[PDB]
Amino acid sequence: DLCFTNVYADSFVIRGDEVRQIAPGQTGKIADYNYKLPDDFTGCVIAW
Amino acid sequence: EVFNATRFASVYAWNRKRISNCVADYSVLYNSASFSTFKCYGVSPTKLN
């Protein structure tokens, strides 16, 4: 029921154990040195 | 000594080890240690450093 303003899709591949690190306030190898989400992140994280 | 231990204890006889006088630089675990679960309760993870 919504319209989205500035839609960006960020795609990558990680380990199964590192999927938990894709979150606004996570630490770890991926969250620190590879890909960090903002604290006020608005959007959806999808992993398969 | 903790995450690379050869043998772990049983859950009913879980082992407790004191940690003192050391620098908690957990980034050294990035190379070899992969964790399925990492949940902190009384502190945000990004503040641990």
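Heads up, chain A uses Swiss-Prot numbers, so what you see runs 389-436.
Looking at the header, which is where the method is noted, we find electron microscopy, 2.3 Å.
Here the Cβ of each residue, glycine as well, is placed from N, Cα and C on the backbone.
Sequence-distant neighbours of A:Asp405 (variant position) (same chain, 6+ residues apart, CB-CB distance under 8 A): none. What Swiss-Prot notes for the natural variant A:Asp405 to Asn is this: In strain: Omicron/BA.2, Omicron/BA.2.12.1, Omicron/BA.2.75, Omicron/BA.4, Omicron/BA.5, Omicron/BQ.1.1, Omicron/XBB.1.5, Omicron/EG.5.1; complete loss of interaction with host integrins.
Residues near A:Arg408 (variant position) in space but far in sequence (CB under 8 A, at least 6 apart, same chain), listed by position: A:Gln414. One natural variant named in Swiss-Prot is A:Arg408 to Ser, and its note says In strain: Omicron/BA.2, Omicron/BA.2.12.1, Omicron/BA.2.75, Omicron/BA.4, Omicron/BA.5, Omicron/BQ.1.1, Omicron/XBB.1.5, Omicron/EG.5.1.
Here Swiss-Prot notes a natural variant, A:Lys417 to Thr, with the remark: In strain: Gamma/P.1. Secondary structure at A:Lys417 (variant position), taken from DSSP and collapsed to helix, strand or coil, is helix.
Residue density at A:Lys417 (variant position): 17 other Cβ atoms are found within 10 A of its Cβ, drawing on all protein chains shown. In Swiss-Prot, the entry for natural variant A:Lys417 to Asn states: In strain: Beta/B.1.351, Omicron/BA.1, Omicron/BA.2, Omicron/BA.2.12.1, Omicron/BA.2.75, Omicron/BA.4, Omicron/BA.5, Omicron/BQ.1.1, Omicron/XBB.1.5, Omicron/EG.5.1; May enhance affinity to human ACE2 receptor. The structure shown retains the original residue.
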